[PDB]
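Reviewing the structure listed below.
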Amino acid sequence: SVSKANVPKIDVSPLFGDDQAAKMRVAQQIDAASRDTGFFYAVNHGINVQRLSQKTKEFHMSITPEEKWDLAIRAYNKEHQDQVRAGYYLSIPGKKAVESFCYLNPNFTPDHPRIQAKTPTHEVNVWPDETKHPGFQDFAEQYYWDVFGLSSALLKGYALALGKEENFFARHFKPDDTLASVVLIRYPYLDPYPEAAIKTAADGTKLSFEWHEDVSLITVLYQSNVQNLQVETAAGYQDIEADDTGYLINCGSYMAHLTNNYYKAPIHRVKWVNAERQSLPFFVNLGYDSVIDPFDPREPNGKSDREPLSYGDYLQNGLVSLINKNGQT
Ligand SMILES: CC1([C@@H](NC(=O)[C@H](CS)NC(=O)CCC[C@H](N)C(=O)O)C(=O)O)CC1
Ligand SMILES: [Fe+2]
């Protein structure tokens, strides 16, 4: 058998309030989890995840092949050269099971200065026809802001955990310019399930997505109640239990960089499971020009021998690298 990973449930509700002592006690829990397996479940987060799951299901199960081509990113549709990040990521029956829809900051409108400048990693979202998907765009945009709010609170906890003032990360995480993304991933039930869509780890474990570190500051994830994630620890890969009432939180490699690996970006992978399920990550990305000076909370003077890295450089490079390593999703 595989051992269960220690993934504590942390009540993050104090991070929304003004009880500074209570917030420090939450920060300690975040610190402990970040130094151990690198994962925790945020609970009492205030988001209606059942409704998220329902609205997402309605979308995934009603969108048609025609609509998927019309929304497709450039990896699937050469006509859509501006869609690198935002849009539909098609399945390939017989070969690739997973499919998804990615959207960015709703404030990235045609008149946004970064869109006007054609700055890499900024795109205007694409949406299905309102009549075919009533309420979907409005729901999805509101969800962006709901999970943005949770993420801002979590970033206050991480800042306090690292010995900083609570706005240390959050001051770089702004509605007008965040590069954060939501991905609505559908993992299907298939009978038969094509072997070509199943990868095999060195240890024999059947996978849907190979080992990686996240391209993010932190990742704020909702998934269905079907166990699938594994984290590499000193004791080997361990199973992360599912909890469809909480958000699974972990650091990405930008946090590892900033903290000189005090908070590592945990290596994790997705087991193959033949089950109809959802994986709905929010990747907490900063602004394109955001630079946080790296530091080291294990060193008396706090200094690090790492060089400052702008978030935009980090993100553009990381997303390409992840595609090269683990494939176009
Ligand atoms: C592990 C998990 C998901 N995998 C993923 O989402 C994987 C590894 S974290 N992530 C990516 O491919 C990066 C997608 C970035 C997105 N297009 C953007 O432009 O911002 C899965 O396979 O379920 C939930 C996050
Ligand atoms: Fe990941």
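Using Swiss-Prot numbers, chain A covers 3-331, in order.
Looking at the header, which is where the method is noted, we find X-ray crystallography, 1.3 Å.
The backbone N, Cα and C atoms fix where each Cβ goes, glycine too.
The isopenicillin N binding site feature in Swiss-Prot is assigned to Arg87, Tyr91, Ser183, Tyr189, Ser281. Under DSSP, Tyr91 (isopenicillin N binding site) is assigned to a strand (E or B) in the three-state scheme.
In Swiss-Prot, a published mutagenesis experiment is listed as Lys98 to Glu, annotated Strongly reduced the catalytic activity. The 10 Å shell around the Cβ of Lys98 (mutagenesis position) contains 17 further Cβ atoms across the protein chains shown.
Per Swiss-Prot, domain 'Fe2OG dioxygenase' is recorded for 176-288, and the stated evidence type is sequence analysis.
Residues or ranges marked as Fe(2+) binding site by Swiss-Prot on the basis of a large-scale study or a structure entry: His214, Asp216, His270. In this structure, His270 (Fe(2+) binding site) is part of a beta strand by DSSP. Counting every protein chain shown, 24 other Cβ atoms lie within 10 Å of the Cβ of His270 (Fe(2+) binding site).
Under mutagenesis, Swiss-Prot gives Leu223 to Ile or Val with this note: Strongly reduced the catalytic activity. For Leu223 (mutagenesis position), other Cβ atoms within 10 Å of its Cβ number 22. In this structure, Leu223 (mutagenesis position) is part of a beta strand by DSSP.
Here the residue is the original one, while Swiss-Prot reports the published mutagenesis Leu231 to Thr with the comment Abolishes the catalytic activity. Under 8 Å, Cβ to Cβ, and six or more positions away along its own chain, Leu231 (mutagenesis position) finds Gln225, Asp241, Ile242, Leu250, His270, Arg271, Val272, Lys273.
Under its mutagenesis entries, Swiss-Prot includes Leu231 to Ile or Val with the note: Strongly reduced the catalytic activity.
Feature annotation from Swiss-Prot assigns 2-oxoglutarate binding site to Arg279. Note on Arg279 (2-oxoglutarate binding site): other Cβ atoms within 10 Å of its Cβ, all shown chains, come to 19.
Taken residue by residue with DSSP, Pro283 (mutagenesis position) is part of a strand. Experimental mutagenesis at this site is recorded by Swiss-Prot as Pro283 to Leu, annotated: Abolishes the catalytic activity.
Remark: secondary structure over the domain 'Fe2OG dioxygenase' (176-288) totals 9 helix, 48 strand, 56 coil, with classes taken from DSSP.
Residue pair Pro283 (mutagenesis position) / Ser183 (isopenicillin N binding site) shows a Cα separation of 8 Å. Sequence-distant neighbours of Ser183 (isopenicillin N binding site): residues of the same chain at least 6 apart with a C-beta under 8 Å from its C-beta are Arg87, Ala88, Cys104, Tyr105, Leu106, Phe284, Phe285, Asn287. The Cα of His214 (Fe(2+) binding site) lies closest to that of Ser281, out of the recorded positions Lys98, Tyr189, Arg279, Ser281. Annotated pair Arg279 (2-oxoglutarate binding site) and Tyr189 (isopenicillin N binding site), C-alpha to C-alpha distance, rounded: 5 Å. Shown in sequence order, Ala99, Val100, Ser210, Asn230, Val275, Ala277, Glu278, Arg279, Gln280, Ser281 are the residues of the chain, 6+ apart in sequence, with a C-beta less than 8 angstroms from the C-beta of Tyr189 (isopenicillin N binding site).
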